[PDB]
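Here is the structure we will look at.
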Amino acid sequence: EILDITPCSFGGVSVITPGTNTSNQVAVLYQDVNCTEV
Amino acid sequence: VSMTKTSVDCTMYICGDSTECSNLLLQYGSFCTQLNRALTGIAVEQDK
């Protein structure tokens, strides 16, 4: 049977954080990928 | 005006899901880090 192969690890990861003296809250951005794991 | 923003993962490109290859690449120092920083700077300059 014909089977396709697609490499894993879609896109990258980016970190959004304010100034160190403002707050420690952060937001995670996953580049060029839909929300799957979350 | 603006060039397409391309971010190349030298860790994945050089080594695909390999640990020994990852260690061998790390043995070369920050070349992968330097390339990643250069590409990020290119993207930032294009945005600017």
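By Swiss-Prot numbering, chain A shows 583-620, in order.
Each Cβ is built from the backbone N, Cα and C atoms, and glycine gets one as well.
With a cut-off of 8 Å between CB atoms and residues at least 6 apart in sequence, the same chain places A:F592, A:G593, A:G594 near A:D614 (mutagenesis position), listed in sequence order. One entry in Swiss-Prot concerns the mutagenesis experiment A:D614 to G. Its note says: Increase of pseudotyped VSV particle production ex vivo. Increase of viral load in hamster upper respiratory tract. Produces more infectious particles when cultured in primary human epithelial cells; increases replication and transmissibility in hamsters and ferrets.
Taking a C-beta cut-off of under 8 Å and a sequence gap of six or more, A:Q613 (variant position) has these contacts in its own chain: A:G593, A:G594, A:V595, A:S596. Under natural variants, Swiss-Prot gives A:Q613 to H with this note: In strain: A23.1.
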